[PDB]
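Take a look at the structure below.
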Number of protein chains: 2
Amino acid sequence: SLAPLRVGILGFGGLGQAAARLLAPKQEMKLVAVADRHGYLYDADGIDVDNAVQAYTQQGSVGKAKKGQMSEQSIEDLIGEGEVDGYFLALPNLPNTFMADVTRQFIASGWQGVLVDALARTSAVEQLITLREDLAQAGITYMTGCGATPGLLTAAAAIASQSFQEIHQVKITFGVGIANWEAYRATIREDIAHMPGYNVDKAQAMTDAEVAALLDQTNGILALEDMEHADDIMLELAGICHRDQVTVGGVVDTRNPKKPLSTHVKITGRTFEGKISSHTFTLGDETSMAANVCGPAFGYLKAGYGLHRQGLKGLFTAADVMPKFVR
Amino acid sequence: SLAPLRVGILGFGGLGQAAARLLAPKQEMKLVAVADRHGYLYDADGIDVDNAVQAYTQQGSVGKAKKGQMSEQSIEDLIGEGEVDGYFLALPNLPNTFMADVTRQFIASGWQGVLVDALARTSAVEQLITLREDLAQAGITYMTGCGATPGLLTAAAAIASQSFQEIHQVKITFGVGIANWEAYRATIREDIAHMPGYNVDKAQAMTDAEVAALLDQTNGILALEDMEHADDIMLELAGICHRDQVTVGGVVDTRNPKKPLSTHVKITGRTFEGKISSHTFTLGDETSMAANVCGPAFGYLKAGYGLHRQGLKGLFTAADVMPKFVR
Ligand SMILES: NC(=O)c1ccc[n+]([C@@H]2O[C@H](COP(=O)([O-])OP(=O)(O)OC[C@H]3O[C@@H](n4cnc5c(N)ncnc54)[C@H](O)[C@@H]3O)[C@@H](O)[C@H]2O)c1
Ligand SMILES: NC(=O)c1ccc[n+]([C@@H]2O[C@H](COP(=O)([O-])OP(=O)(O)OC[C@H]3O[C@@H](n4cnc5c(N)ncnc54)[C@H](O)[C@@H]3O)[C@@H](O)[C@H]2O)c1
Ligand SMILES: C[C@@H](N)[C@H](CCCCCC(=O)O)CC(=O)O
Ligand SMILES: C[C@@H](N)[C@H](CCCCCC(=O)O)CC(=O)O
């Protein structure tokens, strides 16, 4: 509260906006920086969040806000100008290489500090693994898969694993309730890509009408099984189990602000007594996706600052570190 | 497996013996050292666990084993002789000052490395807090409350808290099934002290007959509510909630190797959207107390080594650190 972390959000959609509302009441963390595709907003006194959302929703960028600046290289521009201790990357991974590219920008920028993502795909995370040395060398502490899943649920699994001699499966079943699907376009596009008939490239090309059409077949309900989720590699990287033992599935109701099922992770293992058993970590039906994603993200930004401060640089997952409650 | 942690166990009761069985199949960790009240056993090739248990059970000390040495200052002696990277303190906290005293021994010993306890009482932990600077200065990384509760459940709570703006309660309800109460004498004596009619001093003085008599009133079933559990201060120390928001209760069936209820922690908070909700982390009914205690203990020894290695010394709780799966 005397020396507060100055933090930025890149991307101002469902997650970016929700991140900004979540940081509003904090005293240890101050939102100084937001960027979207076409513009950015910096204010070392703290972002008027209501104004940044008004600007974004009605004029299509935060660059159109009281303090905003338009730019077709918003993040590139914001990096040089902004005195910022850590950024949350609330961005799409469209294409599957985009997060890595922005991270490359940050590496080349010379900039030092903490980065956090809520990256979902094993493949997207592997691209970030590509950069783990570069990351260390540029003096960046990078916290990857630090949302809900990956993130909170992965970390719960890493903690639960401690009871066992060998891990057998980590099963994630998530439920999401959103009032309409446009609230989290990329989240829902990235979901449709996981589906049987589809991929990343197809999902990207699809029109808002084609998405509503698909959704309409099932009354707004995406059932997703064995999705390509980075929970798998993070748990492997922590040496808890092989990625093949990690399985991620769920149900998105896109016409319903209420969760269609209780999000839970089941951790199955054999104890040193040769008994086989399962721990269950279940989320409260009234913890929203945004809460379950952005809450851990900033806890991981803080833990990441902890690590940065004792000169720890490189790539950490939600599985590797205890996030620190942000006040 | 090339460079394995050499670890010791102080105390060879229910937990100490179970610790030794748990470390048997590990390749990253080698049991080199065990101490009980009257003797100790060192063997830098690894303890024959079956022999140490035979010696203890039938001749009353591990000092009576193939390699053993009798001593009425077993731990004092074992410290000087033993090349050991980390110790698990499987000891009673009778009297409520005993853990602190042994820790003082370790401080005065000059010895460097990692210590772990499964300490249960807020008061016992406060005594260890007394020593946090001494601990740092002697070059010891000390992991306190790193069993089941405190420990695993506390850590699960710290992770679950991340979804929330404010924490309202952490409620722990534990179930324990043991075939007879003498398996974990001090555990059960420490329990009876928490009870309404009793205290530490009374519990200590009580005879094995007086304990069986008490237990016999309720057919071997201790119901315990609002116990003085260090979960409370650890969560406060991690700045997640005030100790008064943390509440620990449970049921020990002392005539039943099956859990009388499913151990769980409920974490209640308000999200940034002003919604109030609860996460639940439940343990599998076939994870034993020993598994749920010793598994996290050694995960925390390893994490503690991690911290020691980057020159981090002092007092950490299960709430402050991600334990590392031991292989
Ligand atoms: N880990 C988890 O638990 C978790 C959960 C949900 C979503 N996610 C992921 O989080 C990401 C964000 O999803 P969302 O629903 O907030 O997305 P969204 O489509 O609602 O918003 C994307 C935002 O990115 C902005 N942006 C900023 N700079 C950009 C640039 N240079 N190019 C393109 N867009 C730019 C856009 O303007 C837009 O505001 C997705 O990839 C999603 O899969 C992770
Ligand atoms: N954190 C948790 O989840 C958790 C759970 C269960 C028990 N515990 C705690 O763990 C502790 C161990 O309980 P237990 O059931 O293994 O105890 P126990 O009574 O079965 O064994 C105690 C052992 O301490 C040994 N010991 C070694 N050196 C000693 C010395 N100098 N003085 C006295 N005894 C000495 C005794 O010889 C004996 O082997 C208790 O304090 C208990 O409350 C914690
Ligand atoms: C966007 C959804 N399809 C997933 C939701 C994970 C968060 C939900 C957990 C909860 O709040 O219960 C996350 C993802 O897919 O990356
Ligand atoms: C000994 C008992 N009275 C408690 C049991 C905590 C571990 C049980 C959790 C479980 O395995 O379900 C621990 C304690 O009291 O310190």
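Chain A is numbered as in Swiss-Prot, which gives 5-331 for the residues shown.
For this deposited structure, the header notes the method as X-ray crystallography, 2.5 Å.
Positions of Cβ are set from backbone N, Cα and C atoms, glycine also.
According to Swiss-Prot, the protein carries these features:
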type	residues	note
ACT_SITE	A:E194	active site, proton acceptor
ACT_SITE	A:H198	active site, proton donor and proton acceptor
BINDING	A:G15, A:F16, A:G17, A:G18, A:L19, A:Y60, A:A190, A:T191	NAD(+) binding site
MUTAGEN	A:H233 to A	Decreased product formation, still able to form a BioU-DAN conjugate
MUTAGEN	A:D235 to N	Decreased product formation, able to weakly form a BioU-DAN conjugate
Inset, instruction - Let me know the most crowded of the recorded positions, choosing from A:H198, A:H233 and counting other Cβ atoms within 10 Å. - result: A:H233
Inset, instruction - Just name the winner among A:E194, A:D235 (the recorded positions) by count of other CB atoms within 10 A of its CB. - result: A:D235
Legend entry - C-beta crowding around A:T191 (NAD(+) binding site), within 10 angstroms: 20
Inset, instruction - Rounding to the nearest whole angstrom, report the longest C-alpha distance spanning A:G15, A:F16, A:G17, A:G18, A:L19, A:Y60, A:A190, A:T191, listed for NAD(+). - result: 19
Inset, instruction - Mind telling me which of the binding-site residues A:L19, A:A190 has the densest Cβ neighbourhood, counting other Cβ atoms within 10 Å? - result: A:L19
Legend entry - Cα separation, the residue listed as 'active site, proton donor and proton acceptor' to A:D235 (mutagenesis position) (Å, whole number): 15
Inset, instruction - Let me know how many other Cβ atoms fall within 10 Å of the Cβ of A:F16 (NAD(+) binding site). - result: 27
Inset, instruction - Fill in the CA-CA distance, A:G18 (NAD(+) binding site) to the residue listed as 'active site, proton acceptor', as an integer in Å. - result: 14
Inset, instruction - Specify the count of other C-beta atoms within 10 Å of the C-beta of A:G18 (NAD(+) binding site). - result: 21
Legend entry - Cα-to-Cα gap, A:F16 (NAD(+) binding site) vs the residue listed as 'active site, proton donor and proton acceptor', nearest whole Å: 23
